Each structure stands twice: as C-alpha cells, then as structure tokens.
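Here's the structure, in structure tokens; my notes come after.
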Amino acid sequence: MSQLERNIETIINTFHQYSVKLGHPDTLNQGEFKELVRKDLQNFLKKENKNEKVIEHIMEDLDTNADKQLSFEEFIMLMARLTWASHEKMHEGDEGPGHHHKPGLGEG
Amino acid sequence: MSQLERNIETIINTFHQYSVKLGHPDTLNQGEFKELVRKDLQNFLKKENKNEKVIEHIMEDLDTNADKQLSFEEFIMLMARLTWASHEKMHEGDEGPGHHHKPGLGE
Amino acid sequence: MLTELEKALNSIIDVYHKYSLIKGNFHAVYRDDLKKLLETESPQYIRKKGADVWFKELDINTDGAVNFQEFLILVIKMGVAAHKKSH
Amino acid sequence: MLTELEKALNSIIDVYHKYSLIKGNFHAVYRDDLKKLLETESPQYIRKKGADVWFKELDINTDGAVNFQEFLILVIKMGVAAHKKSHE
Ligand SMILES: [Ca+2]
Ligand SMILES: [Ca+2]
Ligand SMILES: [Ca+2]
Ligand SMILES: [Ca+2]
Ligand SMILES: [Ca+2]
Ligand code: NA
Ligand code: NA
Ligand code: NA
Ligand code: NI
Ligand code: NI
Ligand code: NI
C-alpha cells in the first residue's frame, strides 16, 4: 500500500490499541483517550499532557454526540488538527520566496 | 439580511474597496493586499504587519493559481483562517467545564 | 478597538454558537440545528439546496454533527456565492 | 524522537507536498496534481469516485486547486473509510 495508506493505518492501529481495552472495544473512554495522548502524543501535546483537565476538555470537545466515548469518526478530527498545527509550525513566520519546512510540532 | 449575510457583505465590500483601485477591478495585487491588511487587519495580523516580507508571503500562499493576483475565491481563505485562529484564541488552554470564549485575536 | 472587518469575522463565530450552544456538544451543530441555521442565516439560493444535502456535504467525518471548521466550509461557499451573485 | 503516530502525521504532510510542490503555488494541488495523488496514494474504493468528482468536492473556495486545509478533508474521509474497511 501507499505511504498515505500506511499513515492512516497507523492512526487506526493506534486507535485500536486502546479502544479495545475497556468497555466498548471500538470507542475510547476517558481513560483510554488519556493513555493514547500521554504516550503516542507526548510531543505534539507535550504542554497539554501537563494539565489533565485540558486533556479532558479536548475529549469533551471531540465527543460530538456527548456519550463520553470517542468513536474513530470523532477521534480523526484531532489527528487532522494536529497535522494542521504541525504544518503551521513549519511555516511559522515564513518569508519565502521558496518553500521550506522548519521543525514541526513538538520540535520534531 | 441576517447577521451572517451582514458579515459576508462586509467581507465582500472590504475586498472590492481595494480591488477596484489598480489594474483589474476584481482582484488584489500586492499593494492592494498590503493596504487591506495594514488597516482593516491591523489587530488580527498585528505581529505579521511588523514584517513586510511576511505580508507578501501570505499573499504568495493565498495566490492559488500563482498569477500575482488575489481573486475573492483566494482571498476568502484568509478570512476563514483568521476566523478559525480567532476562535482558537478564545479556547487557548481551555479546561472547562462548559463553554467560554476568552478575548480573541488582537486583544 | 477591532476594525469592522475583524468584527465581521468574530460575528461569524457568534452566528455559529447561536446554534451549536442549543444542545449537546458546545461545538456541534446537529441536523435539526443546521436547518434552523440555514433558514435564518442563509439566503434563498442557499436554502434551495436542502438542509439534509447541506448536512451530508458539511459533515466531513460523518459523526452526526457540524463542528466549527465544517461550518467554515458553509461560510466560504456562502461568501463565494454572495460575491458571484452580486454585481 | 517523535512517536510513530506523530511521525505518521508529519508523513501525511510530506505526502501532500509530493504533489503540491510540483508546480505553481507551494500549497496547491491542482486538478491534474490530484489525479496523480489519488492514483498513487489512495486505494481503489477511493479512486472509483473519480478524480474530477473528488476535486469538485475538495475545492471548497473554487479557486482551482486543493490547499492543505482542503486536503485534510480527503485524509479525514479516507481515514473514516479505511476504519470501516478494517471491520469488513
Ligand atoms: Ca473502549
Ligand atoms: Ca462519541
Ligand atoms: Ca490569483
Ligand atoms: Ca462532523
Ligand atoms: Ca481550493
Ligand atoms: Na485590482
Ligand atoms: Na450543539
Ligand atoms: Na502546487
Ligand atoms: Ni474500529
Ligand atoms: Ni508546506
Ligand atoms: Ni467556542
């Protein structure tokens, strides 16, 4: 498969690593979502991981149907935002004239 | 008109206030774009207005077809970005609970 | 003080929250809420597409709701349509 | 070092720039660029919709190309489709 497919599969694999642990095996509860962010997003959300209440409000904002569970449809919006924020970090104060990517989100 | 139509009309009138000045009366050049950002976006893009080369690269990124001009289709992506960045500024470090809006951009 | 253009952008944020703060998630406009948004905030040539059609087009991740970023899709398409319909 | 998920998000940025840096605006995938993007990066059940059908839906502001914002619409739809595909 292509590079983009392998990147999407990593998102699906990382989601399934935790969603299967407790409760409904295909959604993330508060405990499963915190563990994913603490380990697999320890750099992109390094500052947010220092305040547990911030992590809880991120899930509350993502939980659109308000069932205190994160389906993959609701979770992928977080992946799109972090991908958008990482690319914005690469062009922070870009003057051109060409295209160049500075270190992205989390100094990576 | 509704409130949303009122804001869209403000976006259209502000665009045509400068696009009709030089050259094609329906697009913005680098000079017409700089003036719009300098005064009508002096608060949202305050830090960006401090560097002239940064304002130019913003239009370069917005110029989708790369003809050194800015149609309204290309300019409206900047309005969506600043609207998004303003809403994100209201929820910066939001712990909850509930919903609250802090001061946005330029405040 | 913010300019009139900047106040217009923050007003768009408020227009969305007049319908996303009705019920449920604070940043989610459900199907019935979007029909209220279109019938109140959008012109006739935008309502003529249909609330269900607009919802399926705006609900990118298909989670049953329209967040703020998905609402900006409607604002962009309403702005281009209003510019193309004008003059 | 970034985790595998964080590297996957930056890799998505690299995938987009393999086609936006071809010509024109550095962050614009044109109709011909999206055709090469879909045929190379997306599976068959995504390509079967058609490159022109995808481009008209991705081109939100109808300016003639797909910026990184509109490209994330495809990544979201491809991710949701690939997730349902894993449970089939
Ligand atoms: Ca679970
Ligand atoms: Ca949910
Ligand atoms: Ca142009
Ligand atoms: Ca949605
Ligand atoms: Ca576009
Ligand atoms: Na002009
Ligand atoms: Na709501
Ligand atoms: Na390009
Ligand atoms: Ni699943
Ligand atoms: Ni880039
Ligand atoms: Ni809000």
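Residue numbering for chain B follows Swiss-Prot, covering 5-111 in order.
Backbone N, Cα and C define each Cβ position, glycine as well.
Feature list (source: Swiss-Prot):
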type	residues	note
BINDING	B:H20, B:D30, B:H91, B:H95	Zn(2+) binding site
BINDING	B:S23, B:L26, B:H28, B:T31, B:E36	Ca(2+) 1 binding site
BINDING	B:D67, B:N69, B:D71, B:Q73, B:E78	Ca(2+) 2 binding site
DOMAIN	B:54-89	domain 'EF-hand 2'
MUTAGEN	B:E36 to Q	Loss of resistance to bacterial invasion; when associated with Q-78
MUTAGEN	B:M63 to A	Loss of antifungal activity
MUTAGEN	B:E78 to Q	Loss of resistance to bacterial invasion; when associated with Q-36
MUTAGEN	B:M81 to A	No effect on antifungal activity
MUTAGEN	B:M83 to A	Loss of antifungal activity
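Contacting chain D by the Cβ rule (under 8 Å between Cβ atoms), the recorded positions B:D67, B:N69, B:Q73, B:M81 reduce to B:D67, B:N69, B:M81.
Listed in sequence order, the recorded positions near B:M63 (mutagenesis position) (C-alpha within 10 Å of its C-alpha) are B:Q73, B:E78, out of B:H20, B:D30, B:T31, B:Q73, B:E78, B:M81.
Mapped onto three states, the DSSP output places B:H28 (Ca(2+) 1 binding site) in coil.
With the fewest other C-beta atoms within 10 Å around its C-beta, B:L26 stands out among the recorded positions B:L26, B:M63, B:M81, B:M83.
Helix, strand and coil counts under DSSP for the domain 'EF-hand 2' (B:54-89) come to 25 helix, 1 strand, 10 coil. Contact annotation for chain C: of the listed recorded positions (B:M63, B:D67, B:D71, B:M81, B:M83, B:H91), B:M81, B:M83, B:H91 place their CB atoms under 8 A from a CB atom of that chain.
Highlighted in sequence order, B:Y22, B:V24, B:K25, B:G27, B:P29, B:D30, B:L32, B:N33, B:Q73, B:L74 have their Cβ within 8 Å of the centre of the Cβ atoms of B:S23, B:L26, B:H28, B:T31, B:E36, the residues recorded for Ca(2+) 1, and are not part of that set.
Per-site Cβ counts within 10 Å over the binding-site residues B:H20, B:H28, B:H91, B:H95 peak at B:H91.
Taking B:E36, B:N69, B:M83 as the recorded positions under consideration, the smallest Cα distance to B:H91 (Zn(2+) binding site) is found for B:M83.
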